[PDB]
Amino acid sequence: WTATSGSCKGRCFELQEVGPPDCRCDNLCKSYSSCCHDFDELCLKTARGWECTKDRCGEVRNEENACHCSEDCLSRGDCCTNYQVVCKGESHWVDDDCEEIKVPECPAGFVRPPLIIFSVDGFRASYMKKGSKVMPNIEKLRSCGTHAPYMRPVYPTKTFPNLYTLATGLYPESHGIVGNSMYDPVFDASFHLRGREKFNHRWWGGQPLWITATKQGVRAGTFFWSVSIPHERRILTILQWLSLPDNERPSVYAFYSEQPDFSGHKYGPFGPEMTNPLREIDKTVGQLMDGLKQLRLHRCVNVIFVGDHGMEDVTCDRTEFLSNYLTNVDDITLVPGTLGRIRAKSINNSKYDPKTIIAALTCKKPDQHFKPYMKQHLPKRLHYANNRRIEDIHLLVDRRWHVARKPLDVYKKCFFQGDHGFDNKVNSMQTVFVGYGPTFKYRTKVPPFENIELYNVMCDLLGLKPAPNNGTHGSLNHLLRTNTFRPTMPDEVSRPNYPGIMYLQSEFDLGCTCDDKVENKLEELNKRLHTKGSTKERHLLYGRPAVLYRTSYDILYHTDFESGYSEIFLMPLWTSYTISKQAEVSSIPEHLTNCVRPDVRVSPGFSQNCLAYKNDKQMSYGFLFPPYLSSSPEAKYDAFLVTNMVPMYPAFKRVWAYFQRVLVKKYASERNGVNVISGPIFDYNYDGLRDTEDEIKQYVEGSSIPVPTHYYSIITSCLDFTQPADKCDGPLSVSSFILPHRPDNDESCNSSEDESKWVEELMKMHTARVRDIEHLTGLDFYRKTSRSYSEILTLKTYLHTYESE
Ligand SMILES: *[C@@H]1O[C@H](CO)[C@@H](O[C@@H]2O[C@H](CO)[C@@H](O[C@@H]3O[C@H](CO[C@H]4O[C@H](CO)[C@@H](O)[C@H](O[C@H]5O[C@H](CO)[C@@H](O)[C@H](O)[C@@H]5O[C@H]5O[C@H](CO)[C@@H](O)[C@H](O)[C@@H]5O)[C@@H]4O)[C@@H](O)[C@H](O[C@H]4O[C@H](CO)[C@@H](O)[C@H](O)[C@@H]4O[C@H]4O[C@H](CO)[C@@H](O)[C@H](O)[C@@H]4O)[C@@H]3O)[C@H](O)[C@H]2NC(C)=O)[C@H](O)[C@H]1NC(C)=O
Ligand SMILES: O=C(Nc1ccccc1)c1cc(S(=O)(=O)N2CCCCC2)c(Cl)cc1Cl
Ligand SMILES: [Ca+2]
Ligand SMILES: [Cl-]
Ligand code: NA
Ligand code: NA
Ligand SMILES: [Zn+2]
């Protein structure tokens, strides 16, 4: 109950929120049924519209008008945004040449440049080029400030997950807003866009920018606007707040637009009806910038123009129906649309079984436009699993498509021509970023980056210390003129051992055999130097990775590769090798097919054994440095060392063998040499973080050899590909992957065919950032390069997406 009989007199859009049953005058009251009786009248004035005209110039202040053109309006801070243009012969901000803002030019009393976040829903990245003729204010921000060709949203590419990621720097799985619709089984509550439950604080995790600012003594405007408050009024309110006294004035502000998303749903991303909503957004930007110029703040404020997601063409006839796959369709709840989430309709039903649901949804139709997943098998790059609100069964829906439970659901809900929510690597889902202001660079283009990074930068822009988040702080330093954050490399926690020859062959009883007792004074001194790290500068190009947790491990040197061998997990954490453009692929000789050799540098007790693999009917083994790429028949023996061996399902060996036999060499030809670092990942609790040994759920039968959940590789070369990977003078180029270690290839519908028809497609799907691999392994790569650390941070956040332009 609200006693809505108090007044909003002088309280319009108050920044602090009052405790009911006192009525509220903040820009949230509408949504709570709690506005004072006189809110509309006093706070939502509209008399005479939004623009000064010639005859209103110097008028007598009439307090009923929406905005003012009277003489005193500037010092009252409530002029219409075009006042100076109409009544003082000023020019519009968009008609002025841009001039570098080298330093903040702020009125006295400003202790820091304010930050204004202008967020636009559904603003697809290509609108910047395609709509450029009708968006002159946005185009001026873009060309004069710092801009990216696009900004990658988070998955799912829905509105609240992304806005809250912008505000917190967190993956939806960590902040908790994992969709536009959700069920929390601990609360036993649901969350929908309509309604009031979305306002309960228990849904919203992490620490959003407005709370970060408040806790550190920076005042914030609101980050939420009631849908009925028109855009002109939101601008005028921000401009009014900017005129408060030094002690009351916020330092950070947010504007939000429902457009062009609202229209994109009805008409499609490029429907002819879309030109007008782009015109109108641009006009709103014009009003803000003219408003800032009037207050002499247009060379003082940092402005971020940022989208939450793009928009794709989607119609009702492109709907796949679960009723065409399942007979039990009434025992399930589907969260539908551009992604699928499935749970049991009732937890009393113990005859509900996720395994048979997945099987009934897997490769059932020739052109199937979705793919089912246990959430833990989703591409690690999506970071979409570690939250009780994310259902165990997920469907990744193809771009342009919908999934629904039954046809009745679609026609008893064609309405729409556009939607979003798809995989965040999809081009149509990309959105925009422009930074304009004293703290951003002048006329600078930066490479595409992910919206998880912005929270750190907004904290930098405001002199705040960011709460712990998923950005990599310093990876966006190149956007900024000043205020950069000077990060330091994390300290190595465990130093390695460097074992020499310490064990006789006959101390090993591992059940391993090798045809290798076939017999020099030149070439024994040679092989000794190789084992001491003579070729290490060839194969370890950027230094050895640092181990950032407490563990016991050995560096092992070889002619063709170097490894960091874990005595705890009985395999390498990392293996590093360089393959030059000239290198040749050979095969495994027949006498060596099943050869595994003891490593006399490493004790029996810290080794794998062949017998476990023999006894384990499901589990076979592969090698991290591939025998196929050995530099010589004699160096090939090193590849069969028990310390280069890792556990692999036969189904996964098809993938691995193709990557190692065909793809590595392909990349080295295309890229002019590559450096490769490969290894195992253990993420049994799917939190995106390295497992400790007591978290391992599966071992090679009858042994202590833990089974990886994934295998990674990091493939580095010279960005200037006229220089070979091993002799590169400037910036690097990287692509990486985290392949799921699965006992079947059910994920690849074409897997019964030749690996050349499906393997590379699978790897592309599981593309990753080096930074994803660092979280999963506790390692830190690129420790010794000739590049600045900020540049390396940017490289570590890079994702190779395999989309076209
Ligand atoms: C992306 O960045 C983020 C932020 O840096 C990373 O997430 C962090 O990961 C940390 C490591 O896992 C984690 O630290 C844990 O914190 C526990 C305290 O949790 C509270 O405090 C934090 C900080 O204020 C707060 O944010 C938390 O809020 C979570 O929970 C509520 C819901 O309950 C949500 O509203 C909120 O959104 C958030 O949810 C998310 O996090 C939790 C995990 O905390 C997930 O379960 C959710 O699904 C969701 O993703 C909390 O209010 C603390 O208790 C933990 O400590 C246990 O484990 C350690 C190991 O060191 C042990 O030593 C401790 O003693 C303790 O163990 C005891 O409890 C165990 C579990 O009950 C038990 O098994 C043992 O036997 C012991 O008795 C731990 O320190 C931190 O909370 C999150 N922060 C956030 C915001 O998510 C994330 O990893 C990054 N992602 C990637 C890929 O890099
Ligand atoms: O992050 C948000 N806005 C946003 C706007 C621009 C740029 C980035 C983010 C956001 C804030 C609110 S809230 O402030 O009202 N709130 C949050 C926590 C307590 C419950 C009610 C709500 Cl309900 C929804 C969103 Cl999406
Ligand atoms: Ca883990
Ligand atoms: Cl959703
Ligand atoms: Na086996
Ligand atoms: Na298959
Ligand atoms: Zn939308």
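Shown for chain A, in order and in Swiss-Prot numbering: 51-463, 468-573, 576-591, 617-886.
Using N, Cα and C of the backbone, Cβ positions are placed for all residues, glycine too.
Under the heading Zn(2+) 1 binding site, Swiss-Prot lists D171, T209, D358, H359, citing experimental evidence as support. For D171 (mutagenesis position), the same-chain residues 6+ apart in sequence whose C-beta sits under 8 angstroms from its C-beta are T209, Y306, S307, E308, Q309, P310, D311, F312, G357, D358, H359.
Swiss-Prot lists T209, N230, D311, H474 with the feature 1-(9Z-octadecenoyl)-sn-glycero-3-phosphate binding site. Its Cβ taken as reference, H474 (1-(9Z-octadecenoyl)-sn-glycero-3-phosphate binding site) is surrounded by 30 other Cβ atoms within 10 Å in the chains shown. Taken residue by residue with DSSP, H474 (1-(9Z-octadecenoyl)-sn-glycero-3-phosphate binding site) is part of neither helix nor strand, so it is coil.
Marked as 1-tetradecanoyl-sn-glycerol 3-phosphate binding site by Swiss-Prot: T209, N230, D311, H474. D311 (mutagenesis position) counts 22 other C-beta atoms within 10 Å of its own C-beta, drawing on all protein chains shown. For the recorded site, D311 (mutagenesis position), the DSSP three-state label reads helix.
Per Swiss-Prot, domain 'SMB 2' is recorded for 98-142, and the stated evidence type is sequence analysis. Sequence-distant contacts of the domain 'SMB 2' (98-142), counting only residues of its own chain at least 6 positions beyond either end whose CB sits under 8 Å from a CB of the stretch, comprise 282-283, 285-286, 289-290, 292-293, 336-338, 340-341, 343-345.
For the mutagenesis of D171 to N, Swiss-Prot gives this note: Abolishes lysophospholipase D activity. The structure shown keeps the original residue. DSSP classifies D171 (mutagenesis position) as strand under the three-state reduction.
Among the mutagenesis entries in Swiss-Prot is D311 to N, noted as: Abolishes lysophospholipase D activity.
Cβ neighbours of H315 (mutagenesis position) (same chain, under 8 Å, six or more residues apart in sequence): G172, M361, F470, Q471, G472, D473. According to Swiss-Prot, the experimentally introduced change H315 to Q is described as follows: 20% of wild-type lysophospholipase D activity.
Experimental mutagenesis at this site is recorded by Swiss-Prot as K430 to A, annotated: Impaired secretion. No effect on lysophospholipase activity. Secondary structure at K430 (mutagenesis position), taken from DSSP and collapsed to helix, strand or coil, is helix.
Reported as a whole number, the C-alpha separation between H474 (1-(9Z-octadecenoyl)-sn-glycero-3-phosphate binding site) and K430 (mutagenesis position) equals 21 Å. Reduced to three states, the DSSP call for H359 (Zn(2+) 1 binding site) is coil. Neighbour list (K430 (mutagenesis position), Cβ cut-off 8 Å, at least 6 residues apart, same chain): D764, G769, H791, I819, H847, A849, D853, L857.
Unmodelled segment: 2 residues between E573 and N576, spanning 9 Å (Cα to Cα, whole number). Same-chain residues that are not part of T209, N230, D311, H474 yet have a Cβ within 8 Å of the Cβ center of the 1-tetradecanoyl-sn-glycerol 3-phosphate site turn out to be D171, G172, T207, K208, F210, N212, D358, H359, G475. Note that 4 residues are not built between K463 and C468; their Cα atoms stand 10 Å apart. With DSSP states grouped into helix (H, G, I), strand (E, B) and coil, the domain 'SMB 2' (98-142) comes out at 13 helix, 3 strand, 29 coil.
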